[PDB]
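Peer 1: Have a look at this one.
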Amino acid sequence: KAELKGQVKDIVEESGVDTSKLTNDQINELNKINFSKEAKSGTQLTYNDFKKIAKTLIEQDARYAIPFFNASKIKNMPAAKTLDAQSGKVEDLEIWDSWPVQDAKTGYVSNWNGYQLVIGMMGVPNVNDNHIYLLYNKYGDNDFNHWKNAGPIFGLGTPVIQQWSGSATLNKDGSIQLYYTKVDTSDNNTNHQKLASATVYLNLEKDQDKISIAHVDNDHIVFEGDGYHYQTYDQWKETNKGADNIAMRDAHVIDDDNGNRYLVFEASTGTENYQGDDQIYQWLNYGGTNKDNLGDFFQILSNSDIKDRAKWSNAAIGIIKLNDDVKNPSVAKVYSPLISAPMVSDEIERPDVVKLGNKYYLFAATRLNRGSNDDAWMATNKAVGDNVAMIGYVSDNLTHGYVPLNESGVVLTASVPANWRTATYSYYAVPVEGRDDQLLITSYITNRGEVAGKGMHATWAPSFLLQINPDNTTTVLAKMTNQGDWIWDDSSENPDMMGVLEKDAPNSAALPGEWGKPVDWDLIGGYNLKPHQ
Ligand SMILES: [Ca+2]
Ligand SMILES: [Cl-]
């Protein structure tokens, strides 16, 4: 004869559940719930927030849905026909996660001797070929065909040492301070990630409009996790049963007004709030009404895959302060995570902090299929054929105090199937000079590895404007650029890039053959898509 404890008895009664209808098993589970109110790891993406983000995606609301793109206008990047870091030979690469060289305080795209500079991950489709390359164009030149490739930052290499995403800013002497993810795969092919930095010096040949990589100096590891705030590789190795994610990547540089420099990055929580079975019993993780939470608790416990995922989910967006050695930084201070998703997701990527007015806006990309709630993310695939989102938060202070935008944190939601030419990912907001209430959203378009078809390569998306409202909401605007436009300037707007949800329109969001084509095995691609209203 098991008896409910005091606090949980109140919850059960408030929820309209008849206490005498509970089994001993259910009672014993309920008595394990921890009703602590103290947040251990920053602002959380809760189980309820995740459900709300999925529901908002399914609704395909004009406020949040990624705009439709004119599929017929999308081209592979001409500058991606280039020497491949892993072969030394010219091949047709694809390009995905990319970032501009930008001012550390304002985020504005830097003007380097009349050029704009972008660093991006590129490689041959369906090869494990993860390295970073420098791309350049005249500053304010919106023509996608004009970008040129200066080649791989670190020259030729192999899959043993990889470079994944980060950020970059100029030094006073005109070198680039690059923050990137160094990945070592020598230990049973694990992706052992570390935050690294290097100083990159460029040579300009003016009469050829040609930029080359001249010197790479000070290449070293900045941060690998501390174990308390952020999970280390050794901790991950010790707990893994084969289904735990590892993250220490995507460092985004930002300076405060006093010129202290920080990196904001993707990681997992350490022993401050570690993953595990115990997370299922932390009421704070649920984030709905007491009644909603009670229902969620039983959903998790009764479904083995959701329960498994819940035990391993502990994504975090972290922040560290660097010391003042700009070209050769070390860590000065490690903070608690800004955002975390214990019990909820094991992957939140590409964090991006932008200062607008006197507030800090933090955005991140995520694939909802990395979340614990299989029913929620499976519903997004059924509605749209994809499960990607951008989430966002706002704070008065850089290092703490973030509040979710649009209530749940939702900012952008997938609008087309993952295997269409116009699918996007890796959203990255860039500020716009002279428009302090808007951001330009850049992304890559077409998923990697020929999922949209042979010859359909990941490439730079048309960019679009996002309106930021002072009441902690956002709205997608009907303003769109050429592919690969990182700078919103007087000639950026190109309405021809806009797509429509119509099978045979010349500006259809679908290429011929895509409307109705299977996705996720037998789902009809596009079947449940609706005009954005
Ligand atoms: Ca985990
Ligand atoms: Cl490297």
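To match Swiss-Prot, the residue numbers of chain A are left as they are there, and the shown ones run 176-708.
Keep in mind that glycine also has a Cβ here, set from the backbone N, Cα and C atoms.
Found this in Swiss-Prot, in case it helps:
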MUTAGEN   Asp272 to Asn  Loss of catalytic activity
ACT_SITE  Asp272  active site, nucleophile
MUTAGEN   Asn301 to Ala  25% of wild-type activity
MUTAGEN   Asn301 to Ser  40% of wild-type activity
MUTAGEN   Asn305 to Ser  50% of wild-type activity
MUTAGEN   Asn305 to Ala  29% of wild-type activity
BINDING   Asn317, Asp660, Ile662, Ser667  Ca(2+) 1 binding site
BINDING   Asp419, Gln450, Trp487, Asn489, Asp521  Ca(2+) 2 binding site
ACT_SITE  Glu524  active site, proton donor/acceptor
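On this model, are these features tucked inside or out on the surface, and what's nearby?
Peer 2: Every protein chain considered, the tally of other Cβ atoms within 10 Å of the Cβ of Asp272 (mutagenesis position) stands at 25. When secondary structure is read from DSSP and collapsed to three states, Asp272 (mutagenesis position) falls in the strand class.
Within the same chain, residues at least six positions away from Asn301 (mutagenesis position) with a Cβ under 8 Å of its Cβ are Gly624, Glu625.
In the three-state DSSP assignment, the secondary structure recorded for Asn301 (mutagenesis position) is coil.
Counting only residues at least six positions away in the same chain, the Cβ atoms of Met296, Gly298, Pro334, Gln337, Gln338, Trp339, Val358 sit under 8 Å from the Cβ of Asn305 (mutagenesis position).
Counting only same-chain residues six or more apart in sequence, the Cβ atoms lying under 8 angstroms from the Cβ of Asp660 (Ca(2+) 1 binding site) belong to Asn317, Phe319, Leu615, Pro637, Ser638, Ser667. In this structure, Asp660 (Ca(2+) 1 binding site) belongs to neither helix nor strand by DSSP; it is coil.
Every protein chain shown contributes to the tally, and the Cβ of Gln450 (Ca(2+) 2 binding site) ends up with 24 other Cβ atoms within 10 Å.
The Cβ of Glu524 (active site, proton donor/acceptor) has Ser340, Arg424, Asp425, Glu441, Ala539, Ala540, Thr541, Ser601 as same-chain neighbours under 8 Å, each 6 or more residues away in sequence.
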Peer 1: Could you tell me which of the recorded positions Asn301, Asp419, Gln450, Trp487, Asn489, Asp521 have their C-beta within a distance under 6 angstroms of some atom of ligand 1?
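Peer 2: Correct list: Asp419, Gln450, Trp487, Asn489, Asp521.
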Peer 1: With a radius of 8 angstroms around the mean position of the C-beta atoms of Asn317, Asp660, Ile662, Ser667, what other residues of the same chain does the Ca(2+) 1 site pick up?
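Peer 2: What remains near the Cβ centre is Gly315, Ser638, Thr656, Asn657, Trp661, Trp663, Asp664, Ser666.
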Peer 1: What does DSSP call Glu524 (active site, proton donor/acceptor) in the simple three-state scheme?
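Peer 2: It is in a strand.
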Peer 1: Compare the C-alpha of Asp272 (mutagenesis position) with the C-alpha of each of the binding-site residues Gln450, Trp487, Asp521, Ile662, and give the closest one.
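Peer 2: It is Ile662, whose Cα lies nearest.
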Peer 1: Taking the Cα atoms as reference points, how far is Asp521 (Ca(2+) 2 binding site) from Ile662 (Ca(2+) 1 binding site) in Å?
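Peer 2: Answer for this pair: 32 Å between alpha carbons.
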Peer 1: Just to confirm: which same-chain residues, 6+ apart in sequence, have a Cβ under 8 Å from the Cβ of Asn489 (Ca(2+) 2 binding site)?
Peer 2: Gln406, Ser443, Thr444, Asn448, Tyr449, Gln450, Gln454, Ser515, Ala516, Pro517, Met518, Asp521
